[PDB]
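See below for the structure under consideration.
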Amino acid sequence: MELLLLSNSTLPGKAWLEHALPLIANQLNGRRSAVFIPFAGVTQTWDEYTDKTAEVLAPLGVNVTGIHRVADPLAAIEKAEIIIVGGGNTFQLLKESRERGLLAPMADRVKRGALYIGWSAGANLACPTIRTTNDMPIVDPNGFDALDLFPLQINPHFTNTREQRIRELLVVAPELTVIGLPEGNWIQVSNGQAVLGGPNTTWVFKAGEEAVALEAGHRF
């Protein structure tokens, strides 16, 4: 499988998605057709959310279509070579994806070879559940289960308390591995390999285990 899971969209002083471009270009391998899932977005229209993405990705050979601008979203996902999931509120992203019947189809399509790119809420969505989002529960998603494509739980925008909250999760779900992924960092899964990247310190939390700092290049 091919996933690019970014903690966030924009480095300080840089353009929205700029640090992700080389990563995406490296991973596309000729793929062009993309559907953008805008549902995490709240304060900006989904229509407008779709354009910034197309803007920076079009030169990379990616044709981005908003999943809210197509007549048959299920078929759009089935035919897509790339699934892009933007940031925003994770609960709304999951609620809409589930209600619209797009959750399993997105997972199926990525399992069948499509490249998945998600940042912030979109990185959360790739995990087994959204139990590690920092977002407020503004809408009930009718289940916390998510795409279940990446086996570990990612806590994006990580900064430490946050560790205390993660430790409470580890009391109720002792089998989990939680990755505190700081802004600026990402996890790129490609050719049978999940690799950590970025200049900031990443942390991993497991039940009964001291926090472990992971270095860029660490393979999960």
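Chain A uses Swiss-Prot numbers throughout; the residues present, in order, are 1-160, 170-229.
How was it done? The header gives X-ray crystallography, 1.2 Å.
Every residue, even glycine, has its Cβ placed from backbone N, Cα and C.
These come from Swiss-Prot:
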type: ACT_SITE; residues: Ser120; note: active site, charge relay system
type: ACT_SITE; residues: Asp135; note: active site, charge relay system
type: ACT_SITE; residues: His157; note: active site, charge relay system
type: VARIANT; residues: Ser120 to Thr; note: In pepE1; deficient
type: VARIANT; residues: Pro137 to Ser; note: In pepE1; deficient
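Feature annotations (Swiss-Prot) mapped to structure.
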residue	record	CB count, 10 Å
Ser120	variant position	28
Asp135	active site, charge relay system	19
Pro137	variant position	12
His157	active site, charge relay system	17
What whole-number Å value do you get for the CA-CA distance of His157 (active site, charge relay system) and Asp135 (active site, charge relay system)?
11
So 9 residues are missing between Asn160 and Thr170 in the deposited model; what's the C-alpha distance in angstrom?
6
